[PDB]
Amino acid sequence: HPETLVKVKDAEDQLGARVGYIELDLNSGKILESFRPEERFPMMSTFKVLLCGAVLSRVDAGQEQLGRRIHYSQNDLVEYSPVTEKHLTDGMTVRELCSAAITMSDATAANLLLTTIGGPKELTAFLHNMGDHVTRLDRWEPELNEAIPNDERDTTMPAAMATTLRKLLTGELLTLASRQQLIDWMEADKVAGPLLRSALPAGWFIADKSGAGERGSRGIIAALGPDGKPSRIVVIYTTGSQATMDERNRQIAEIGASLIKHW
Ligand SMILES: *C(=O)[C@H]([C@@H](C)O)[C@H]1CC(SCCNC=N)=C(C(=O)O)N1
Ligand SMILES: [K+]
Ligand SMILES: [K+]
Ligand SMILES: [K+]
Ligand SMILES: [K+]
Ligand SMILES: [K+]
């Protein structure tokens, strides 16, 4: 609904920065509403969903096991590793790492998982192979969050990310067991509460992944819908703002409040 575009452009104004937005019908793939849908924005942590999608594709192909245990050390820990920092002694399994990477947005977990698939080049090759010729991961945590103006490294476009999430959550790309596992990790959450979830009505479903990087970058990707089932995909990214995290979170929550109201 155009009233949501009023809020999205108001958010750009309030934040003094670019906001990218897209609302997609999950079943049909139809773009219902958009703003700067084909401009690039840093993915930040939202890439972790794509990463675990690739991991699950490997699991399906018999090239990985969710129960495989990965051992790491203090040497491996990067900034923001709330879960991995507690398991240095006995390690964590692949399943546990994706749960950490998605529900807590653990950065070290993402790096360990990236290593299992062959690094950024392989995640990018996975995306290209699934029809996403835009989204690219080029670096590891923490550098991938640099958000350098006009830099195409580690970026996606709202339309591309929305289309990719749709394929991951509904396409024959993954087995049903794997699709649901990805959805289960996205439904769980300990960090995106101030975002779309703060505007979600009781009874509604939401599977999401947020992100925050340098230079004011902030974003979220999500599949949500009434009556416990997802029916639309929403992608929101912003970069360039000097606003506080609370201010950026509120704008994303208000964009969510609008799209829900006009559903
Ligand atoms: C992803 O965008 C980053 C990166 C460090 O992996 C992480 C860190 C953060 S902000 C720290 C805690 N978040 C919220 N309480 C996020 C994030 O999305 O908020 N992901
Ligand atoms: K429209
Ligand atoms: K555009
Ligand atoms: K160790
Ligand atoms: K989540
Ligand atoms: K949210």
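By Swiss-Prot numbering, chain A shows 24-286, in order.
Header lists the method as X-ray crystallography, 1.7 Å.
In case you wondered, yes, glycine gets a Cβ from its N, Cα and C as well.
For reference, Swiss-Prot has these:
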- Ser68: active site, acyl-ester intermediate (ACT_SITE)
- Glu166: active site, proton acceptor (ACT_SITE)
- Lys232, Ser233, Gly234: substrate binding site (BINDING)
- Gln37 to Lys: In TEM-2, TEM-3, TEM-8, TEM-16 and TEM-24 (VARIANT)
- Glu102 to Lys: In TEM-3, TEM-4, TEM-6, TEM-8, TEM-16 and TEM-24 (VARIANT)
- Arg162 to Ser: In TEM-5, TEM-8 and TEM-24 (VARIANT)
- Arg162 to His: In TEM-6 and TEM-16 (VARIANT)
- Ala235 to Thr: In TEM-5 and TEM-24 (VARIANT)
- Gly236 to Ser: In TEM-3, TEM-4 and TEM-8 (VARIANT)
- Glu237 to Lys: In TEM-5 and TEM-24 (VARIANT)
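Listed in sequence order, the residues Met67, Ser68, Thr69, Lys71, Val72, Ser128, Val214, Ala215, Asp231, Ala235, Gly242, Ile243, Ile244 complete the 8 Å Cβ shell around the substrate site centroid, once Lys232, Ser233, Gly234 themselves are left out. Annotation note: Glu237 (variant position) sits in a coil segment as assigned by DSSP. Considering only the recorded positions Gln37, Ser68, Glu102, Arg162, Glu166, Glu237 (variant position) has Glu166 as its nearest partner by CA-CA distance. Proximity of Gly236 (variant position) to non-local residues of its own chain (separation of 6 or more, Cβ distance below 8 Å) is seen for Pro65, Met67, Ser68, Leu167, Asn168, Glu169, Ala170, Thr262, given in sequence order. Counting only same-chain residues at least 6 apart in sequence, those with a Cβ under 8 Å from the Cβ of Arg162 (variant position) are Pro143, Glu169, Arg176, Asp177.
Of all the recorded positions listed (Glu102, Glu166, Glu237), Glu102 has the fewest other CB atoms within 10 A of its CB. DSSP assigns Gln37 (variant position) to a helix. Under DSSP, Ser68 (active site, acyl-ester intermediate) is assigned to a helix (H, G or I) in the three-state scheme.
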